[PDB]
Amino acid sequence: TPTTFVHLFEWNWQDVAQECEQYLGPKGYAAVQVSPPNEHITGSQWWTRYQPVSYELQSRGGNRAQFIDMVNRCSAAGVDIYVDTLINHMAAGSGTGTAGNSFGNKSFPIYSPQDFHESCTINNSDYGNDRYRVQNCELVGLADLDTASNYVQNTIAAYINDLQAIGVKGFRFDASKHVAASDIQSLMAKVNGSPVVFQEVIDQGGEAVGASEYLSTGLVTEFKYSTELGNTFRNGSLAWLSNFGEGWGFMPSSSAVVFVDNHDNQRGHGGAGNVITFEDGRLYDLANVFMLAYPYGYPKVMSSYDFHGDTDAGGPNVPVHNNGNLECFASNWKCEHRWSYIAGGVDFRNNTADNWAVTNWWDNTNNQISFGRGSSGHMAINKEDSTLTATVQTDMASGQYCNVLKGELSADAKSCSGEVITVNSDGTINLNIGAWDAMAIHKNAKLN
Ligand SMILES: [C]=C1O[C](O[C]2[C]([C][O])O[C](O[C]3[C]([C][O])O[C]([O])[C]([O])[C]3[O])[C]([O])[C]2[O])[C]([O])[C]([O])[C]1[N][C]1[C]=C([C]=O)/C(=O\[C]2O[C]([C][O])[C](O[C]3OC(=[C])[C]([N][C]4[C]=C([C]=O)C(=O)[C]([O])[C]4[O])[C]([O])[C]3[O])[C]([O])[C]2[O])[C]([O])[C]1[O]
Ligand SMILES: [Ca+2]
Ligand SMILES: [Cl-]
């Protein structure tokens, strides 16, 4: 069952199409969050995508034809597309867009100065004590749309409905905290059908605008997940995670979109150093294995590029699929979604979707944990400096299974490509996990 999506940050439409066919579909990823496909300002920075000029499908990722081709090819491979949608603002200042359109002084091809709120700046202190300024003033100088205007709502809804007609199945509502929930409710009444919608709202507590306000209009990003997971994996004990989720004050599991990191927080855009990213190597593998095995939220795996310390820089000058060779894992695209522990975690989540309970939790009071998903699967993580050799109880059928974090079951189910894990006749497993390593097994990767 599809259970996880992925953010192919800055990947062009041709690369996404090929990836859907060659990897995402076969591996079981449910969908792909793509970078903003509408017309945006020129420039090489990754953030130019967040300054719209119009809603024409001409962007850094490609043209309208290439975008449509991607949606079709991905759909045929069984993978949905989620579009990052700018519902709060238009570009700052003046200039030119990727489709040749000019703009300036709050004047665009589709909006006039009268379609925006009067200019004011959102100050950092506004987040804590002024709801009005957070929602009516400008986020880093971006022209703030009058989202209460019938014309503005019709214009945004027309873009969304047009995308659905092409085949797009979901949408990320960027900067939702900056738009009144009531305005998003009015907008949704104009949107056809019931596409998947998730709203970006950063709420760690104490804000004038809370994430709970957006639960009726769609899923909401649970940022506490990313920060608490990073803080626990770096500075705490994994044993504390036995009740991760609602128990820690997070929103309902069925309303949350979760992640280890996202495109903003992995580069300091609102995210501290406690956030775990690809730069952390094995620590990132382990954080992802926990997230994907744990039954809370709808997770999205991150897929980045090595930015060489430049937090404003755009992606590599070479495509992912380059004349027969994959530009992954090195100093260009990182392709975390292809990392064996991460892809293995996705396979585990997909095959344990029939049991959402955490069963038989075990820990050493510190950094060694193990738990199962009933008889569907079992996992263990060792973050101590000595080998984990404890015997743990599982609800799984006795036999031999492939540790899916390190290999996979062959077509004839007579061998694995990685190490084999044995479930004894009494359901126990005698662990043998080295320092900073893990294992995951499920009922559909059992040897015959
Ligand atoms: C990013 C984000 O943001 C926000 O968030 C927020 C934050 C911030 O930082 O804060 C806070 O958080 C946190 C907390 C939590 O709790 O904690 C604490 O501790 C800390 O400290 C903090 O940090 C809050 O809460 C929050 O909320 C918002 O909200 C969000 O939404 C966001 N995200 C999103 C959105 C967006 C937009 O679309 C994006 O962004 C990007 O892009 C942009 C655009 O491009 C950029 O920017 C750029 O551009 C601009 C224009 C500029 N500005 C300039 C100019 C001017 C005139 O023209 C002036 O005015 C100004 O000032 C200047 O500066 C800039 O510079 C540039 O850069 C950005 O950057 C980026 O990021 C994103 O991505 C999304 O995702
Ligand atoms: Ca606003
Ligand atoms: Cl996000």
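By the numbers in Swiss-Prot, the shown part of chain A spans 25-472.
If you check the header, you will see the structure was determined by X-ray crystallography, 1.7 Å.
Cβ coordinates are placed from backbone N, Cα and C, and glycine is handled just like the others.
Positions annotated as active site, nucleophile by Swiss-Prot: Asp198. Look at Swiss-Prot and you will find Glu224 tagged as active site, proton donor, backed by experimental evidence. For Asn112, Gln159, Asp168, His202, the entry in Swiss-Prot reads Ca(2+) binding site, with the evidence type experimental evidence. What Swiss-Prot records for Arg196, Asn286, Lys324 is chloride binding site. Under its mutagenesis annotations, Swiss-Prot gives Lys324 to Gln the following note: Abolishes chloride binding and reduces catalytic rate.
Candidate recorded positions: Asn112, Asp168, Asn286, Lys324. Not one of them has a Cβ under 6 Å from ligand 1. In the three-state DSSP classification, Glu224 (active site, proton donor) falls within coil.
Among the recorded positions listed (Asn112, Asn286, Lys324), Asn112 have a CB atom closer than 6 Å to some atom of ligand 2, in sequence order. Considering only the recorded positions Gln159, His202, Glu224, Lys324, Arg196 (chloride binding site) has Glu224 as its nearest partner by CA-CA distance.
Filtering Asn112, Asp198, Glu224 by Cβ distance to ligand 3 (under 6 A) retains the following recorded positions: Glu224. For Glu224 (active site, proton donor), applying a Cβ distance below 8 Å and a minimum sequence separation of six or more within one chain yields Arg196, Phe197, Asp198, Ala199, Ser200, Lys201, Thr245.
Figure note: comparing Cβ neighbours within 10 Å for the binding-site residues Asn112, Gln159, the maximum is reached by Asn112. Report note: the Ca(2+) site is defined by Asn112, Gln159, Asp168, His202, and the residues of the same chain whose CB lies within 8 Å of the CB centroid of those residues, excluding them, are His113, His141, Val158, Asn160, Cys161, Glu162, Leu163, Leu169, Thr171, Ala199, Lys201, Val203. Largest Cα-to-Cα span within the chloride-binding set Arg196, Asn286, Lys324: 13 Å.
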